Amino acid sequence: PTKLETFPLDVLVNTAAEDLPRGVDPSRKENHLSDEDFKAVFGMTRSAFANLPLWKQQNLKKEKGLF
């Protein structure tokens, strides 16, 4: 119950919510990328993602295909 799994950016990034696997959100897609997935697609970890502005954050998610 609750908690998401850990898939790569291919199962997720490709189309809309219909593309992501079970237990995946279209808004917070970076959270479903494993430690390497979030570090490969965004090129940064969650500790750095928290210190982001907002203009870069959105351009970071819109970069691969989330925002």
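Here chain A follows Swiss-Prot for its numbers: 760-826, in order, are the residues you see.
According to its header, the structure was obtained by solution NMR.
Every residue, even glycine, has its Cβ placed from backbone N, Cα and C.
Per Swiss-Prot, domain 'HP' is recorded for 760-826. Swiss-Prot documents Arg787 to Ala as a published mutagenesis change and attaches the note Reduces affinity for F-actin. Swiss-Prot gives this note for the published mutagenesis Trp814 to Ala: Loss of F-actin binding.
Counting in whole angstrom, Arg787 (mutagenesis position) lies 16 from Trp814 (mutagenesis position) by their C-alpha atoms. Helix, strand and coil counts under DSSP for the domain 'HP' (760-826) come to 28 helix, 4 strand, 35 coil.
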